[PDB]
Structure formats: C-alpha cells, structure tokens
Protein chains: 2
Amino acid sequence: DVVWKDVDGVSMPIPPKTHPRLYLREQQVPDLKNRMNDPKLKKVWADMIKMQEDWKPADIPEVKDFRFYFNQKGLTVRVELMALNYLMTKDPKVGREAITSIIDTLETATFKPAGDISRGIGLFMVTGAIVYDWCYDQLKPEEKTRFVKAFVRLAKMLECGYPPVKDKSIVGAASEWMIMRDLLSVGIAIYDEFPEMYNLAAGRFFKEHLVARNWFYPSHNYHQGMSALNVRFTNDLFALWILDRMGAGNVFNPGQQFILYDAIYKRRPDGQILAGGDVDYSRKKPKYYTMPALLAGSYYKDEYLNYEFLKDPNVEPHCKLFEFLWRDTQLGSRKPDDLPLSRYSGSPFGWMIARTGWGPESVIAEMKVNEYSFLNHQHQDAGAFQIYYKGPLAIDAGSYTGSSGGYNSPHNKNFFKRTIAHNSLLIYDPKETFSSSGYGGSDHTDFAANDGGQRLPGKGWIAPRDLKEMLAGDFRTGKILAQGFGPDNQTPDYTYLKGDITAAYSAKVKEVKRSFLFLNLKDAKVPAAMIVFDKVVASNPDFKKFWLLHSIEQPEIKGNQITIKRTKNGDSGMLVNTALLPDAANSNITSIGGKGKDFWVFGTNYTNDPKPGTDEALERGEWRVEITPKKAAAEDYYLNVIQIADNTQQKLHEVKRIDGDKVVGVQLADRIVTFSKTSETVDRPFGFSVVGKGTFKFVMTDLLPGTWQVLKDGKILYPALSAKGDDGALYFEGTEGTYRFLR
Amino acid sequence: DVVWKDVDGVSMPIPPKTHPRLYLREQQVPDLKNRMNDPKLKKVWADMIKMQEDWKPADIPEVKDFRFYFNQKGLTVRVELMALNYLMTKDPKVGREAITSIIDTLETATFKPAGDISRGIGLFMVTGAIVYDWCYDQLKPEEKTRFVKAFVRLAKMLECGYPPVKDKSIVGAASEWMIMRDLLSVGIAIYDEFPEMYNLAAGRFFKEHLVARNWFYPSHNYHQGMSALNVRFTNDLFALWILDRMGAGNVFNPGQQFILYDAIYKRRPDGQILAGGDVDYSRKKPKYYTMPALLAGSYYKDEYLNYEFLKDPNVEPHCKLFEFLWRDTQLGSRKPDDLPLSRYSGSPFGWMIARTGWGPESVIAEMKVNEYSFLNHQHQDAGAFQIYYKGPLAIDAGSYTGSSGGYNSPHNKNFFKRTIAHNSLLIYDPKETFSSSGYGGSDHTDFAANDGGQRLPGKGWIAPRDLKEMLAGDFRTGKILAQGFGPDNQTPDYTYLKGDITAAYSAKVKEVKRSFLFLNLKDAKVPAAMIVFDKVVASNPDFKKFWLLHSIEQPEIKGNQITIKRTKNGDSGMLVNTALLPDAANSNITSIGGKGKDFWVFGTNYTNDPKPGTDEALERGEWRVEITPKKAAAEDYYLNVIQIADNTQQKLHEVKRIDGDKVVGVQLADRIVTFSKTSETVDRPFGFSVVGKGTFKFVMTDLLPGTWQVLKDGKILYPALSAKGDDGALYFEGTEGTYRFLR
Ligand SMILES: CC(=O)N[C@@H]1[C@@H](O)[C@H](O[C@@H]2O[C@H](C(=O)O)[C@@H](O[C@H]3O[C@H](CO)[C@@H](O[C@@H]4OC(C(=O)O)=C[C@H](O)[C@H]4O)[C@H](O)[C@H]3NC(C)=O)[C@H](O)[C@H]2O)[C@@H](CO)O[C@H]1O
Ligand SMILES: CC(=O)N[C@@H]1[C@@H](O)[C@H](O[C@@H]2O[C@H](C(=O)O)[C@@H](O[C@H]3O[C@H](CO)[C@@H](O[C@@H]4OC(C(=O)O)=C[C@H](O)[C@H]4O)[C@H](O)[C@H]3NC(C)=O)[C@H](O)[C@H]2O)[C@@H](CO)O[C@H]1O
Ligand SMILES: [Zn+2]
Ligand SMILES: [Zn+2]
C-alpha cells in the first residue's frame, strides 16, 4: 500500500509514484481482458459503445442541467474508451488520440448556469483525469502543464470553489460528487505535477467528511431521508472505491457496509420505500438504490446488497464505466426474508424499524428519537412514528415537490420539514420565533411559521460545516434513554424505544419524553399494535399541547377511538387508535383536513398539490387528528394504543388502561405493557392487577437495572429476574392476578 | 404515622407524643396476649422465664465481656418481664415494681474494661429504656429526672461517646449495637423529657448511617465478610424495626430485603459458608444467620429468609424478647432450590456468585471486582475468585484468628487481609510502602508488609467516617466494565464478569483488568469450568508479576497443568488449571507452601496456626501456585482455564487456546469463549477458526454494542445479532468452520 503522511495537521495517504492509480493499479489491468469477456459485463460494455454516439439535436434540451451530462454521450465517452483501450493494449497512438481529442475541449469548455451544473462540470473533469492518469506515459511535458491549468480552471467553477472551502461537509452539494469523486479523482491523477489539488481536496475529505461519517457509521444509517440516500451515500462509496484502488485500503469505518440495510428494511410490498426526510411519491415504478447497492455490495461482498442491485442492474450512463471497472459479477445474492424482523440504529440516531414479515402482509413500523439533527434534507421529526400496512397508515406527511415549489417552497419551510407534518408532539408558544435566514440557496426568508414544534438549529436553520462545529452547536435534539427487542432476536414479540427529546424544543418545555412499544401480535386478525406513552412538561401551563396522528384519508372519531382506513390504490390497511391518556374528562380529539386544511399551520394552509402524474396515492396526506388536554396544566401525559389490521376487520382487541402502584400500563390481546407513572426510573416496589383468561406476555419498562422479584396473589412467582441497563425492562409470562414487584 | 421534621439540617421523624412507642405502640399491645398463647412463641417465653434466674457464682467468669451480658440473666430480665406484664395488665403496682427495681442499679452500675464492654453497657441501657417507655405513666416526676441522668452517664461510657461523635458510621463498633439499637432505643423512650439524646443519636443515623446503607443496598449485598454480616446487618435490622414500630415506617431502601440472599447463595453442602473477609473456620456445627433471618424475614415477609431462620430458631438470650415481640410465626418457608443458579451484585460491589445446583453436588464459584473498599473486616481482594466443589478448591486463604492473635495480629495486617492471600494479581514494586498507622484500636504499626498487592486506602488503612468522606477519598478500587449470565436466567450456561481494578493498586501499574467466565458445563464428569483472562500493564517492566492460585493441600504441577485435590474431611473435589497465557516459552509456574511457607510474603511467613479444636479442615490453607512471566515486560496477559470435577475423574476436557484476528480465546468441551486480544473494545471486523465435531455454544465478549453479522466459511450464518451494553457480548450456537464477525 501507500505511504501515509501528515499534511496540514492530518494523517493522509500519499498517491503512489505510479500510473495508473485512478480507479485501478497496474495489477488489475490484466484483468480488464477477462472483465471484457465476462457475459454479465458485456451488456454494460455494449452500452458504453452506444454512448459514444452524440446527442441528436432534436433531443438536446435548451437548458442542459445535470441530467444532460449524467446521461453522458459523445466525445467524453469516446476518449474514456480510448484511455481504457490504451490501458489494455498500450498502443502508443491510442494514448495519443485520447490525449489530443480531449485537451482542447478541456481548456475551453464553458458551462451555462443551470440546475446543479457543478455535476456536469465535475464529470468533465473526471474524463480529463481518466486520460491524464491512464495515458500518463504518453503525455508531453507541455501537455501536462496545459492539463493542470485546465483542471484548475474547471475546479474554480464548482460550488465548493477552489480551494474547496465552500458549502458543507456532512450534507449539501459538497457532500455529493464534487469533492468525493471529481476533485479527488483529478487530484490523484495530477499529483506528481500539481499536488496542491489533492492536498486540498483529500485534505478536506480526511479532515471533515471522513470524520463526520465515521462518527455515525457505527449505527448503520443515514440522515438525509430515503431519496437523498442515493446521491449522498453513492458518493461516500466513490471516495471509498477511489482511495482503496489508489492503494490506501478502506478509509471508512467498516460499519459502512450495513447502512443500506436500512433501505432494505423500509421496502414496501408495492415497490416503494417508507417515507423519511425530503421525498416525493409515485406508484408507477419501484424505487431502487442501484449505485449504492453496486458499490457497497461489490466492495464488501454483501449478498443482501447485491440482491438489491440486481433488482434493476441499470446504472446511469455516466456510472457505466465504474460498474465495468468495479462490479463483482460472481458475488451471490440474497432475499431479505431471513433477516430479523426488527433492526436498531443507535447514536446519533436512536431509530427502530419493526416488521411483521417480508411480504405483502407485513406491517412496517418506524420509531425515532433523533439525538442530533443533520439538517438539509432531514426533517425536524424527533419522536415521530410512521406505520405502513397494506398502505400508508400513520403517515409522514407533506411532499418535497409540488405546486408550492421545490426545496425553497413555503411548504418545505413551513410544514414538510417541520414537526407538525409528523406524528409527534407540539407545545404552542405563541411568541416563539423560528429563524430560517440561512435555509436554502435562494429566495431566503428571515422567519418560518410557528408550528408549535421543534427548533430550527444552526445559524438560521443551516447545517454546520463539519462534526467539529456540529458538536459545539445546538444540533443535539435528543437522548436515547432505553431500547430493545425480544425475547427472540429473530421474531421479537415486542420492539421498544424511549428517548428524551427535550433538546429538540425551545425553553417552552422543561421535559419531553416518548416511549414507543411496538407489538408483533403474531396474529392474523390483528398483526400488530403500537403503544405510545408521552410525558410533556411545559414552562407555561397555557402553552397548548398537541399529539398528532397523520393520515391520507379522513379519520373517523368515535369517543376515544380513532379509525383510519386505506380504500384506494389497492391499499386496504386500517389503523385504530384508542386514546387512554389523558382520560375522557380531560381529552379533546379533533381532525383537521381536506382541501384548504391538508397542510394547516395555526392560521395558514401551505398548499402543495401534486405535480401531474405524480403521487397517485396522495401519500402527501390530507388529514390529521389532534389530541389536546381540556385543562391547561404544565405537566401532561399521552397514552395511545394503535392497532393494525385489514380494513374489513370488525372486531379488534379491547384495550384497558392499567392503573397500578407507581405504574401506568396497557392490556390488549395476550400482552401487558407498563411504564412509570411519571416516566422516571422505578427504584422501589410496585404492582398492579391483571384480569383475563389464558397466558399473557409481560413487558415492564422504566425499571432500575438489577435483580427484581415477582409475586402474584401474595406468593412468589419469580424469585429473581434481571432488568438490564439497555432496556431497563423485565419480560416474563403469567396469568391473571395481583402482581407485586420487589427491588 | 409520625411527623417528619428537619433537625440540624436533616429530615427525620419525631417520636410521637404517646407511650409506649419503643418496639411497639398501643395498637399492638392487645396482640401480646395472643402471642403469649402462640405455641411457636411459648418456648421463647419459657426461655425468658428461665433467664430470670441469676448466674451461678461457679459459672461467672472473672472477665465479664460482651458474652457475659449477651447471655442475659437475672435482674435485668426480671424487670423487662415486669414491664411486659404491665403492658398486658396495666396493674399500677407492676409498673412500680419494674421502675423501683431498676432505678438504683441504673444509677450506679459500673463496668470493668473488657472485650466490647460497650455491648454490655448498651444492653443495660435498653433494659432502662424498656421500663421508662412501657411503664411511663407510672413514673414519678423526680424518677424521670433520675432516669435521664443515669442514661446520660451510661451513654458517655460507649465507644461512640456521648455525644455519639466517635468511630465510624459504615463499619466499626458504631455500626453495631450502640447507636442503631441502644442509644436510639433510649432516645425514643426519654424524648419528651430529654430530646437531645434522640436528636443526636438518630441525627447521626439519618445523616450518616442511613445514607451510606441506602447507597449500596440496591445491589443486595454487604461488605464486611461472611461473619461480620451477622452483627453488622443485625443492627441495620434493629434500626429498621425500632423506627418502624415507633411509627416512621420503613426508613431503609427496601432492597434491604435481599441482602441476606447472598448468604443463602454461599451456603455449602457441609453446613458452612463460602469464605470472604474476616472469617474463621469450623466443621463441627453449621453456620447460621439466625437473627438477621428473623428480623429481615419477619419484617419483609420473606419465606426464603424465614427458612434460613428456622434451620436454628435459637436466638441469643438478650434477643429473646425481640423474637417474642416481632417474630412472624405464621410466615411460610422456602428451600433455595428454585432460585436461579447465579446472582449478580452491582455497584459498588460488582460480584457474581455462580452455582451448578443447590445440593451436595453443587459447584460454588465466586468472582469479584470491588468498585470500592469499606475496610474494617473487608479484605483487599479486588479481582479475587474462589471455588468450592465437594470441598474448598480455589481458596480464600488465611484465618481471622489463630496463633498469630486476633484483629491486630501480624497475620491479619500482613497476609489475611491482603491481596496475596487471595486468588488475584500481584505486581511487585520493591520500594512501595503500605501505611497502616490507623489500622486497629491498639498495638499499632506504621507500615505493613509489601506483598506486591493492592493499596491500603484511607488515612493509614482506616475506614472513613461516612459516605461523604468515603466518596471524597481514595476508596475507589475498581470499575465494573461488563457482566451477565445466560442464555437462560434459571440455569445459565455461562456467568460473566469483567472489571478494571487499576485503582486498587498504586501507580506501579497503568492498567489491571480481569475477565471471569464461569461455565456451567451441564456435565456429570466435569460439572464446571472457569476461564480467567488478565491484562496487566506495569509502569516498570521490572516489577515482577504474579498470578495466584491458593489451595489447602499441595498442588501438582506438570508443565502447564496444575492439579489440586481435596482428600480429607470427607472432601473429594478436584481442580485442574491449564495455563494458556503466557505461553510455554514465557511461563514460570511454581508452588510455595507447607510449614513455614503457608503464609509466605516475600521473605517472611506470617504464621497463624489454628486454635485448639478449630478449623479441622485447615481451610486457612497451606499452599499456593505462582505463575510469572519469564521475561520482564511492561504489558503481560494471563489466560487460565480451570476445570472442576471429582478427584477420581481421570480424563478431563481437552483445552485449546484460540488465536484469532483481534481476539484470543478458549475451546473446551462444547464451549467457545473469546476476549479482545488487548482486552479492549472490539469495534472492527474480527475472526477465528474452530475445529471440532458437534455443536458449540459461543460467547464472544469485549464487543461494541450494536448489530453484528456472523459468517463462517465465507457464508452468512447469522445475518444480524445484537451485542448489548451491559455484557458487550454475543451468544449463539454453531459447528466448526472459519468464523468472521462484522460490525
Ligand atoms: C446544506 C444545504 O442545506 N444545502 C441546500 C441544498 O440541498 C439545496 O440544493 C438543492 O438540492 C436539491 C436536492 O434535492 O438535492 C437539488 O435538486 C436536484 O437534485 C436532486 C437529486 O439529484 C433531484 O432529485 C431527484 O430526482 C430523481 C429522479 O428524477 O429520478 C431522483 C431522486 O430520487 C430525486 O430526489 C432534483 O430533481 C434536482 N432538482 C433540480 C435540478 O431542479 C436542487 O437542484 C438544489 O438546488 C439548496 C436549494 O436552494 O439549498 C441549500 O441550502
Ligand atoms: C473501624 C475499624 O476498623 N474498627 C476496628 C474494630 O473492628 C476492631 O475491634 C475488634 O473487632 C472484633 C470483631 O471481630 O468485630 C471484636 O471481636 C469480638 O466481637 C466479634 C463479634 O461479636 C467476635 O466474633 C465472633 O465470634 C463468634 C462466636 O463467638 O461464636 C462467632 C462469630 O462468627 C464471630 O464473628 C469476636 O470473637 C470478639 N472478640 C473476642 C475476643 O471474643 C474485637 O473485640 C474488637 O476489638 C479494633 C480492634 O483493635 O480495631 C478497630 O480499628
Ligand atoms: Zn417528514
Ligand atoms: Zn479473604
């Protein structure tokens, strides 16, 4: 491998004194002949031969944005294949044709302003880098200088600038192609003649990008939502491949392999993915993570991810070369069916995804804390839950695009990215301000709507530059208190998550806690249920509290019982919530929605109608239920029990609130769940009563870790059970009677 | 109940303006008639009638120490029964007889200096308290003043002094009868006429005693060894009963109920208890915790503890009255047989006791970290292990008393209470001092022997006054890193404990870690095994490292195998330890022992031969094995595998050391166990190979909590398993092959 040296205060690999070193080294060159003859890889080579053809004037848009370049055609493809051919034959004149065909265009290329033009520019730099490195020994001394100058000229055009001192290192445009693929690629190629570019680009990557990613990688997830995952993660994977193939091995935390597992857990039976962050909706074509699946699966030799890639093994034209260079065509492939039904993502996330299966009958439930906010495409949705069953039931509302506009739309700023769009909690301080001066790249606004929701972190709702700035700022939004699933790893009866999300809100609250308990009921009539226990303490009793439940179609409210159904688009799922706390005498349950109220925010509706032929299921939503206390008080508690079944189901389980000693709980089906009445650690004896036939499965939470003793009807049932630290919980089986717990 | 009021800066209950309030209130008085007619409580009443008889001159010792008074006879018993009779009949002249019979003696009683005389003095005060309170309405005004004065005179004689400002509040004489029973009792009785005594005595209890006990109670154990448990804990239980019966409810952490469970777990099949702290040995009569079992069992209505009491329901004479007053004769009783085979005691202890059963064939293994030292009767034994099977095998060596002397003996100071007496670790710094100027009440010595062991905390090896001083001192000796047992709670295949005990030693070390893994092999030929993995980093490579294994009889050393047998006193157990690390080329294994070397400490043997007719089995020990590296180095590791079986078992389990990627481990029987090679958190992929037939049970420790993936032979075995925070472990079954773990 390469030598690692301290450059500008950081340990970094130095590009080896050898060519090629871009995307491969000498030793992989002889294998190109074999990859060429590989059946699997010859469609992709044929594709590249076809890309050599120039655009047809009748198809060339007037605005050539990133899509025009990413759909790479013509000269740049031709020179790349000459460079490749020179690699494989070393015929001097082939290397000459490559160099002479690209040099002049590289020097003079101009790019009219347009959507993400830096992507087109950067791709043009990559073509130059490929030739420079692959045909290096054919370069004349003057040609070397000309390339360098051209490379600098182009780099100055990028959003990150050159030096690359602009934008952000965890999110934003600089967390995409420009540094991790483009600048890096060129830096490596021209290092021997002009080391500055590498020193600067890789310097920022190693100092900032790598540090931030290695920080959250261990919890196997990403923070930009289910769409931005593609572009953002794809680029992490480019840096991974580029530096590895350069000879620096793997520079990322190996946990990087399992990040995409999240996308797998979130796949619906209808080809789409569970919502999260900036996303739009469609029902016309399945959603794919092709490139990340290719790069991650082929590097880490992961069959689950390769299965993901193989669903649609069709890369964007500009990435075809990298599939040809890097794809592992001998790697096996695995359906997700044998994967455990729940997966936990820890700090700084605190996320649980829980399923009842892997097919068309599976319930898919998401529960989130959010210890930190990464902003950009992430939403202020700490504490949010989302449930899908034969259709989206408890939904993550709003849409990224629509009639309102794009990223900068009032809809994004005032609803979509805000708490009120999610199944979370609102405490309304009428005098609270929400500074948004830093949000977006244009059409800025000083303040966003007051939604009674969570803070906008950063300098006017704008992401920090790096982890350094992030940790020193106000981006902490929560603290994971407890978590766990069991008793079986494979098919857990329950999935538990608790967070303190006080830090997500302003000083308008003193304490905001949420405990999720999802139940896999192992039952046909009623496959699943979710229990949500909330403690909210406002600094002013007069700050109105809201508990939100979003849906597509209009909910039915009958007393304490809310029914949500899917009846469209082939969806037939149903959701029924029993409101337990506050009690009947202190509970107001209302629904807001329909046209003019689908995106309602204390006065104003932030209209965002679907663009033509998009979101045919209206998953952006139209309705929400609001539960609010009748009486103004500082401290309040929410207790809600959601059941999930087919919409034709008439008889669900009856729910009982359990009132015991120091505990409040729920009993439905054959399950019992308890929480501390004040949602604090129970460090003293407590107890409650159970009435009902058969055997029940108990989950007791909020318990001081250590040895507990369980008595029933005055007699010892379990002489000693252990509550553990990660969940602070007890699980056991038992029948009806009066229970006592000793600690 | 009573009113709680804040006296001298603490919240504390005020004695009610009513009599009686000592040991009972009006409402329990009518029940005394029933208790009198209770069959179970008649023998105890008859006993008390017999105690009324005075000593016979031919039996009165010339030194009347605490035993002379605790074996209470004569006048004081008579007046107590007259007070009791007055309670039950309210015949004015009975109350008068009680008062007039005791008043003189109380005023003039003198006590010649002798062993723990404060115990006799305090008992005399209790008799006065009983009369004063129970016969209060018969007291003349001048008699009240006389009592008060007499009570003060007597209280000034106590070791704690009066005011009770002397000695210690977590250990020592002041953690016995004098405050928690005696001063407290008198204070309550005379509160209306002289509240100072209660204010002062209860003051210290509530400010100091209670705070310290409530601090460690939650982990259900005690810190003074298996003998001092009686007197020390009994007195905690007196304060419990006295304040409760006064009307203040339970002032202790309810965790108090389960402390004695420890004694139950440590009971051998021969009637004795596993060693720990200051203890002596006998094989003539079973060991009992009668009084603690009585008070704790009857107060908390615990059948397990009542069973303990009923084994020998024979209370010391001076405690007969309290059995009559407080014993629950209707309470049920339980053998320990249904109790889980392992029990964990957390902070500030970090102790695991693990068994294979509850009868004559049970192995009993103890594993200790020690996060703090309480001194007094506790030993400097952080990291120590002890194993019993059909006899004491890996022993806790030395003896409390013997030819050397008592508490102050050179044997106690230089061996018994020191690391070298235990199965732990030594790092010999030849220039280290061990200050002992504060140890003991007499015959003080400035310095104790250098045993290469653990520090002597406190001001010259003397306990702190209270928790306040303790936490601010140098009494921290360890940190629990991980713990756990499973997979089944009832009959765990493994019991795991890991601690960093660096703080137990001086700066002569940088790092000292010990991981215990006990295996219940569920096997007739070889019931159990213990694996011990040690990391030791010295500040000077030249500081000789020792790994200790103590035994009664002479060990056999054959290469890397050490065999220890019991062949005496009906004991037939055997221990075989396979030394894995250091390896053969860096391992020295020697034994020291026999006469002149049984208590050997780098130059000197601290002889302590048994007193006549004591320790028939010589459990004080005679031998130890020392394992030391051949080469001087700063960092060293010990890996030792102990198997346990009958001394007739000829063939044991073959032991294999597992050398893998980032991990070291053990394979024996059907068990696989691994540790981080540096005993650090493994946060990267790791692997190793397993060769052998059949299914194996795996326990991988030192892992980063999160989702792990297990492959073998290059294929997915387990797609996702969860290592939890408390144990940092993975557990699963598998057959032979090449294993790889991903995180
Ligand atoms: C740090 C920070 O907050 N930065 C903000 C920028 O993020 C933001 O820039 C806008 O970012 C969006 C974006 O979604 O990333 C750009 O949208 C364009 O690129 C995306 C992703 O490639 C396109 O989206 C998708 O289309 C498809 C598809 O057609 O199949 C696949 C993906 O799943 C889907 O998400 C999107 O169509 C592009 N839109 C264009 C070209 O108009 C914006 O271009 C970009 O401006 C700025 C905005 O002001 O604010 C920063 O603060
Ligand atoms: C804070 C501190 O460190 N204080 C030190 C004192 O603890 C210490 O005082 C000595 O403490 C011992 C002790 O063991 O507690 C006293 O021993 C006497 O009392 C104990 C308990 O009642 C007797 O022990 C029991 O004997 C029997 C039995 O008779 O069947 C069974 C029990 O299992 C066993 O524990 C012990 O026998 C008593 N002594 C005698 C001679 O009979 C000492 O009297 C007491 O001095 C002092 C010592 O200098 O040092 C302080 O620093
Ligand atoms: Zn959202
Ligand atoms: Zn000891």
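Swiss-Prot numbering applies to chain A: residues 30-772, in that order.
Quick check of the header: X-ray crystallography, 2.1 Å.
Cβ atoms are placed via backbone N, Cα and C, with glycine included.
Feature annotation from Swiss-Prot assigns active site to A:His406. DSSP assigns A:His406 (mutagenesis position) to coil, not to a helix or a strand. Cβ neighbours within 10 Å of A:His406 (mutagenesis position), excluding its own Cβ and spanning all shown chains: 25.
Around the Cβ of A:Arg96 (N-acetyl-D-glucosamine binding site), 15 further Cβ atoms fall within 10 Å across all displayed protein chains. Under the heading N-acetyl-D-glucosamine binding site, Swiss-Prot lists A:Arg96, A:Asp145, A:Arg148, A:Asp196, A:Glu205, A:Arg261, A:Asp307, A:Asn405, A:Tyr429, A:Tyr436, A:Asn437, A:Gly470.
Sequence annotations record features per position, and here Swiss-Prot assigns Zn(2+) binding site to A:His408, A:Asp425, A:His451 based on experimental evidence. In this structure, A:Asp425 (Zn(2+) binding site) belongs to neither helix nor strand by DSSP; it is coil.
Annotation of the mutagenesis experiment A:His406 to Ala in Swiss-Prot: Loss of catalytic activity.
Listed in Swiss-Prot is the mutagenesis experiment A:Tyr429 to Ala or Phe, annotated as follows: Impaired catalytic activity. All protein chains considered, the CB of A:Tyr429 (mutagenesis position) has 23 other CB atoms within 10 Å.
Within 8 Å of the centroid defined by the CB atoms of A:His408, A:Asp425, A:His451, the record's Zn(2+) site, lie the Cβ atoms of A:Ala304, A:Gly305, A:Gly306, A:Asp410, A:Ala413, A:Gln415, A:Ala426, A:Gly427, A:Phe445, A:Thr448, A:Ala450, A:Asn452, A:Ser453, excluding the listed residues themselves.
Under 8 Å, Cβ to Cβ, and six or more positions away along its own chain, A:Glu205 (N-acetyl-D-glucosamine binding site) finds A:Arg148, A:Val260, A:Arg261, A:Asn264. Cβ contacts within 10 Å of A:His408 (Zn(2+) binding site), excluding its own Cβ and spanning all protein chains shown: 27.
Checked against A:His408 (Zn(2+) binding site) by C-alpha proximity, the recorded positions A:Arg96, A:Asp307, A:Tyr429, A:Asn437 yield A:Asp307 as the nearest. Among the recorded positions A:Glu205, A:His406, A:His408, A:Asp425, residues whose Cβ is positioned under 6 Å from ligand 3 are identified as A:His408, A:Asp425. The binding-site residues considered are A:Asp307, A:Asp425; of these, A:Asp307 has the fewest other C-beta atoms within 10 angstroms of its C-beta. Considering only the binding-site residues A:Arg96, A:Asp307, A:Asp425, A:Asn437, A:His451, the residue whose Cα is spatially closest to the Cα of A:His406 (mutagenesis position) is A:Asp307.
Each of the binding-site residues A:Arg148, A:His451 was scored by the other Cβ atoms within 10 Å of its Cβ; the lowest score goes to A:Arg148. When Cα-Cα distances from A:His451 (Zn(2+) binding site) are compared across the recorded positions A:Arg96, A:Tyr429, A:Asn437, the shortest belongs to A:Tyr429. With a 10 A radius on its CB, A:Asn437 (N-acetyl-D-glucosamine binding site) counts 16 other CB atoms from all the protein chains. Separation of the C-alpha atoms of A:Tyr429 (mutagenesis position) and A:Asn437 (N-acetyl-D-glucosamine binding site): 10 Å, rounded to the nearest whole number.
Looking at A:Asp307 (N-acetyl-D-glucosamine binding site) and A:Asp425 (Zn(2+) binding site), their Cα atoms lie 10 Å from each other. Among the binding-site residues A:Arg148, A:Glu205, A:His408, A:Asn437, residues whose Cβ is positioned under 6 Å from ligand 1 are identified as A:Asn437.
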